[PDB]
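Undergrad: Input: one structure, supplied below.
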There are 2 protein chains.
Amino acid sequence: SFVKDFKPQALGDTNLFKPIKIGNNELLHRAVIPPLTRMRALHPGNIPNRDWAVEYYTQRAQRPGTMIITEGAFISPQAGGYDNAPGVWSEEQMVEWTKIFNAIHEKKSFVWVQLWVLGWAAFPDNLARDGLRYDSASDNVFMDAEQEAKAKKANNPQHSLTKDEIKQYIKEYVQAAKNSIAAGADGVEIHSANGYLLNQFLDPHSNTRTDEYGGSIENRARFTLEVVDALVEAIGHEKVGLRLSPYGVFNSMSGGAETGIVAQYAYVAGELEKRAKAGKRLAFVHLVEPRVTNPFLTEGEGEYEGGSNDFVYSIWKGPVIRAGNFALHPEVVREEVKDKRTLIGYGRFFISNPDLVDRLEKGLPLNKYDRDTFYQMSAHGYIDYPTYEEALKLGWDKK
Amino acid sequence: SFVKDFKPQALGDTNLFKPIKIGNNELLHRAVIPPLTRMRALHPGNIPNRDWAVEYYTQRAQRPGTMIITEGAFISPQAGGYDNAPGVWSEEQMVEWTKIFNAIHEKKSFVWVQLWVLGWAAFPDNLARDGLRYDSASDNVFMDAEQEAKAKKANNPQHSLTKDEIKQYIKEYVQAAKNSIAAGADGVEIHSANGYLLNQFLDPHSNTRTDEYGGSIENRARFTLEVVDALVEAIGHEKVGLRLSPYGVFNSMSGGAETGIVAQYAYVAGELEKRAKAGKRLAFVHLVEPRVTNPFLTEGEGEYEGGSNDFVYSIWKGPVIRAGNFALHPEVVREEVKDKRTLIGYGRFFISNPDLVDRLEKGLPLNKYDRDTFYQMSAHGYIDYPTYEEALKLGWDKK
Ligand SMILES: Cc1cc2nc3c(=O)[nH]c(=O)nc-3n(C[C@H](O)[C@H](O)[C@H](O)COP(=O)(O)O)c2cc1C
Ligand SMILES: Cc1cc2nc3c(=O)[nH]c(=O)nc-3n(C[C@H](O)[C@H](O)[C@H](O)COP(=O)(O)O)c2cc1C
Ligand SMILES: O=Cc1ccc(O)cc1
Ligand SMILES: O=Cc1ccc(O)cc1
């Protein structure tokens, strides 16, 4: 059915429908599909889904000039730890991603691959099976109860990475970014948000190292910045984006409770503008908003109101993508896109509405999403949400 | 005469006229007098002016419950370097400040002493005369042309402070804060803005040290934070304020051009809130706005619009005083004081208008200031600006 007491608002008279150039791509509107894990990849191999993935992305690439950031894709087997999320390291995976990138490009939309490394969010037991380490920034701070339950049954204890093994992850980031561009993606987003490995090094709670990778603002940022710099040497700055969630608490990050958190993220933004002066301005910075500090909480739950992401605009002067409970708030979006360099990511309602961009443009009602199929191994809840037309033919009231 | 095409606006219906508690003081309105050097102190001795200073401050303390921050006062002779600015280190100076604090308190207003240390802004030649060093954070970066002219004629070269001599300045800050409270002041503001010594250690341009006082965000903040902590042990956190000018460029500071500047100031704000959790919340944070990056430029000149001070509010959760070209902009003030913990400093128009607070409350015209007497050794341009009544009796049109 459609979302119930939601009064939609048409947004075609705002800057969300003005064109903008992001990297090499000339987007025709500013509503982007943020990275969304759907756990339909095939095991063994972490292979993109052979039956359903091309249709899923072809459906969401239907409005020309749309920017799509894929689900997170593991850069290597050691980066992974979930059986049904995709990778971008082997020839069998890239054969299937090529077909997804060609289908999106035949629709005249764009496709950026999100590069993912789990760290302590990985299941230690899957990893133990495959012969791999359970990695994080440190060894004396765990994610939570059941993650330490997991690890000890599995006898796969949380490991602090050596400098050596941080370098190897940089090596794999470059290869996986080379692979995504060689199979035809328009660019890559470095996932450094939502509590996964690079964010575990950025956060003072998860990073109690005392070497060059821990202990100060600058050292805590060091791994994310080396990854930026290596991918910018490998494939060019106009093909790299960075995602940050300053105020997130998902996967045990500190959020607004850490008093030093704005300075930690202001430093990363200033180093990026530094590079932008020196010629290497990243295609964009993608921010998760305090409106959503945990993506497993229903919209409106877990909103952090003691801080804001607006400090990034005083520092970084390129495009920023902002995401977090914006589909149900067109009155908030109308204000945020008066800024001429701001794009809005829509996550959960792009899951239920293949044709979201038309619905935004025209103020049409919004299909409810079914949380129960976010992570099912099914076409149901994945490729069968109707467009507005089909939804009327189905009687979602109006028939 | 009155300011010419200025249309005033009455502000008595805003939060500028609601009471607020700052430290121990219950202010009756939120228009504060920011620190303003007027160079009427007597040489030798840096003695507050024996003839005119009590009247100057008594005139500006006329509206009950006003917070007044004094002109900068040197904590010791090595901190100084201008002959006619006051000090707060000797018995002869404190005899005269006592009389200023008693006169302000008989008017039922409050008085906070700004503690000043010049660093590289000092005249090296006055210092050479008196046997004192020309100090700064570093020795290979100078303030400007004529300051190095000065120094070499004077044969008094710019010196990088040793740890030892940084400790001695902390010793003198505590004594001078003990002296101000013992003579009767309500509190002290630590001057760490506008390019003077503590700001030279905070700024990456002026601070090229590689020891524990330079080289990173945390080390660059170290001297300002040790001074906060020493004065909070000495006299209590509800008697200490801190002034910061993130975006200032006066006295050769970096301003918005340094990409790392917001992170440098976000770190200082986060450490202060850290302490606020641990029980020691400073009475206030005083910020100079990007609206004024050099106080020698006429209002509207040198406005920095690529950044904002609003990031401090996501981090520090106590009172903030904001200053910078707000007297000519009541439409801007009306918006800024919707925030329930914001006070507005008025510098240059509190020089020409002893009765500014009534004029703000009622929307009355504003006396022009005479820049030519900001630093003269005269009563003229100091104690003879009229109140609105006297100005009408004088015919400043209306007679
Ligand atoms: C099912 C689901 C999967 C997600 N997968 C990812 C992911 O792979 N990487 C990522 O950075 N964010 C991920 N997110 C976070 C979203 O990109 C987004 O920031 C969050 O949902 C807030 O936007 P929303 O309120 O519009 O949905 C996911 C969110 C959901 C609900
Ligand atoms: C004559 C004059 C003397 C000043 N003296 C000081 C001082 O002693 N310490 C300080 O922190 N700021 C000093 N300032 C800066 C002001 O406090 C204030 O931040 C600046 O004037 C901007 O406010 P305005 O636009 O209202 O005047 C001075 C400014 C002027 C014009
Ligand atoms: O729900 C899956 C998920 C994956 C990666 C994220 O970044 C956030 C959520
Ligand atoms: O004009 C004098 C002056 C003194 C101290 C400051 O902080 C700023 C200006």
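Chain B residue numbers are taken from Swiss-Prot; in order, the displayed residues are 2-400.
If you're wondering, the header gives X-ray crystallography, 2.0 Å.
Each Cβ is built from the backbone N, Cα and C atoms, and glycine gets one as well.
Grabbed the feature section from Swiss-Prot, which reads as follows:
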- B:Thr38, B:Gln115, B:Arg244, B:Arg349: FMN binding site (BINDING)
- B:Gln115 to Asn: Strong reduction of substrate binding (MUTAGEN)
- B:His192 to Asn: Strong reduction of substrate binding. Reduced oxidation of NADPH (MUTAGEN)
- B:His192, B:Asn195, B:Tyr376: substrate binding site (BINDING)
- B:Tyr197 to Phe: Reduces oxidative half-reaction with 2-cyclohexenone 6-fold (MUTAGEN)
- B:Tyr197: active site, proton donor (ACT_SITE)
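Show me how these features fit into the structure around them.
TA: Listed in sequence order, B:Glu72, B:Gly73, B:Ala86, B:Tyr376 are the same-chain residues at least 6 apart in sequence whose CB falls under 8 Å from the CB of B:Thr38 (FMN binding site).
In the three-state DSSP classification, B:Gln115 (mutagenesis position) falls within a strand.
Annotation note: B:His192 (mutagenesis position) sits in a strand segment as assigned by DSSP. Residue environment of B:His192 (mutagenesis position) contains 27 other Cβ atoms, counted within 10 Å of its Cβ in all protein chains.
Here the Cβ of B:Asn195 (substrate binding site) has 22 other Cβ atoms within 10 Å, regardless of which shown protein chain they belong to.
A coil conformation is recorded for B:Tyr197 (mutagenesis position) in the three-state DSSP classification, outside any helix or strand. Less than 8 angstroms from the CB of B:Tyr197 (mutagenesis position) sit B:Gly73, B:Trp117, B:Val118, B:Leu119, B:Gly120, B:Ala122, B:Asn252, each of them six or more residues away in the same chain.
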Undergrad: Of all the binding-site residues given, B:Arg244, B:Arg349, which residue's CB has the most CB neighbours within 10 A?
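TA: Sorting the candidates by Cβ neighbours within 10 Å, the top entry is B:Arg244.
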Undergrad: Near ligand 2, which of the recorded positions B:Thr38, B:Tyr197, B:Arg349 have CB less than 6 Å from any of its atoms?
TA: B:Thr38, B:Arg349
Undergrad: Is there any among the recorded positions B:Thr38, B:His192, B:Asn195, B:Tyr197, B:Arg244, B:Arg349 whose Cβ is under 8 Å from chain A, and which ones, in sequence order?
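TA: Checking chain A against the recorded positions, no residue falls within range (Cβ-Cβ under 8 Å).
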Undergrad: For the FMN binding residues given in the record (B:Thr38, B:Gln115, B:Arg244, B:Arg349), what is the largest pairwise C-alpha separation in angstrom?
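TA: Max Cα-Cα spread across the FMN binders: 17 Å.
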Undergrad: For B:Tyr376 (substrate binding site), which DSSP three-state class applies?
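TA: Note: B:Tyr376 (substrate binding site) is coil by DSSP, not helix or strand.
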Undergrad: Within 10 angstroms of the C-beta of B:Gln115 (mutagenesis position), what count of other C-beta atoms is obtained when all protein chains are considered?
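TA: Its Cβ has 23 other Cβ atoms within 10 Å.
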Undergrad: Do you know offhand how many angstrom separate B:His192 (mutagenesis position) and B:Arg244 (FMN binding site) by C-alpha?
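TA: That comes out at 5 Å between the alpha carbons.
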Undergrad: Checking the spread of the substrate site as listed (B:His192, B:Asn195, B:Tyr376): what is the longest Cα-Cα distance, in whole Å?
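TA: Value for the max Cα separation, rounded to a whole number: 20 Å.
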Undergrad: Looking only at C-alpha atoms, tell me how far B:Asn195 (substrate binding site) is from B:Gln115 (mutagenesis position), rounded to the nearest Å.
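TA: With distance taken Cα to Cα, B:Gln115 (mutagenesis position) is 13 Å from B:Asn195 (substrate binding site).
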Undergrad: Specify the secondary structure state of B:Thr38 (FMN binding site) as given by DSSP, simplified to three classes.
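TA: Note: B:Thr38 (FMN binding site) is coil by DSSP, not helix or strand.
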